[PDB]
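Worksheet: the structure to be examined is printed underneath.
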Amino acid sequence: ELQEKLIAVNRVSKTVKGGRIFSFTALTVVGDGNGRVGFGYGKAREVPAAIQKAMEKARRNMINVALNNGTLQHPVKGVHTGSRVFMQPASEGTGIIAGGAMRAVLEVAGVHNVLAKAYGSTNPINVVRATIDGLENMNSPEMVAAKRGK
RNA sequence: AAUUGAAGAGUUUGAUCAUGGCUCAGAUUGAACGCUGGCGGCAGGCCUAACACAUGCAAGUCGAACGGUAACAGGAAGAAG
C-alpha cells in the first residue's frame, strides 16, 4: 500500500495585459516502505486539483534502491545545482535525524533509523533529486562482488 | 566490558533561480531584575577600589636547664583562753 504526504506549495504570477493572474503548484513523494521511492511535480489552477495532478504524475519516475535491515549501508554524497547532502548509517535506534524538506522523502523509503545532513543553500525544490541520485549511486556488496571474484 | 555521534526556518523582487548579509528555536551561568512563594539533603556566596579603617580574638610552651618565690594549698616552730 503506497503512502503519500504533501511537502510545500507556493503561488506564482504571469502579469498579462489584463493584470495579475495566478496559479498553484505542488510536490509530493511516494513510498511503499521497502525502498522503490519516486516523486512528482505538477501545476494547476487551484490546490485541490493541483495536488491530485502532482500525485497522478508522481506515479512515474520509479527507481529501485537496495536496502539492508533498517539502516543505509555506506555513506553517500549528493550534489545538484546549489545543494549538497551527507548521510551516515548509525546502525540501530536513534530514529532518524534530518532537517526539513528532507524528512519526508526519506521516511517513505522504509528505513526506520538513519543519520544525515544537508549543506549549503536548501530551497526544497532543488534539495529533492539529491537523495534520489544519492540512493541511485548506492552499491550493496552483491553488485561489487558481481564484478570482482567472490 | 570502558566512547550510539551530525534536524532548520523567516527575510528584496509583480513572480524565478543564485550569491550574500541579519534575526529566531539549545545548553549554560560566582548572576541581577519583575512577579509569586510549603518542606527537607547537598553544595556556593565582593568580579566593582590592592579604598581608608573603630573593637574583640587569630603564636606559645618547658620547673625534668637556672638564679628564685611578689599569690594561693598544706607542713614543723614559736604568742594566744
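Going by Swiss-Prot, the residues shown for chain A are 10-159, listed in order.
So how was this one determined? The header says electron microscopy, 4.6 Å.
Here the Cβ of each residue, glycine as well, is placed from N, Cα and C on the backbone.
Mapped onto DSSP classes, the domain 'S5 DRBM' (A:11-74) shows 12 helix, 26 strand, 26 coil. Annotated domain 'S5 DRBM' per Swiss-Prot: A:11-74, in sequence order.
While the structure shown retains the original residue, Swiss-Prot records the natural variant A:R20 to L with this note: In strain: SPCR9; spectinomycin resistant. Not a ram mutation.
The natural variant A:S22 to P is recorded by Swiss-Prot, whose note states: In strain: SPCR13 and SPCR15; spectinomycin resistant. Not a ram mutation. Under 8 Å, Cβ to Cβ, and six or more positions away along its own chain, A:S22 (variant position) finds A:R29, A:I30, A:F31.
Spatially close to A:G104 (variant position) yet at least six residues away along the chain are A:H121, A:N122, judged by Cβ distances under 8 angstroms. Secondary structure at A:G104 (variant position), as computed by DSSP, is coil. Listed in Swiss-Prot as a natural variant, A:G104 to R is described as follows: In strain: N-660; suppresses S12 streptomycin dependence.
What Swiss-Prot says about the natural variant A:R112 to L is this: In strain: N-421 and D-1023; suppresses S12 streptomycin-dependence. Following the DSSP three-state reduction, the secondary structure of A:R112 (variant position) is helix. Sequence-distant neighbours of A:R112 (variant position) (same chain, 6+ apart, CB under 8 A from its CB) are A:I105.
In Swiss-Prot, the entry for natural variant A:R112 to G states: In strain: NEA-314; neamycin resistant. The structure shown retains the original residue.
Variant annotation in Swiss-Prot: A:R112 to S, described as In strain: NEA-319; neamycin resistant; the structure shown retains the original residue.
For A:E151 (variant position), the number of other Cβ atoms no farther than 10 Å from its own Cβ, over all displayed protein chains, is 8. For the naturally occurring variant A:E151 to S, Swiss-Prot gives the following note: In strain: B.
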Surrounding CB atoms that lie within 10 Å of the CB of A:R20 (variant position), all protein chains: 8
- request: Between A:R20 (variant position) and A:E151 (variant position), find the distance joining the two CA atoms and give it rounded to the nearest Å.
  value: 46
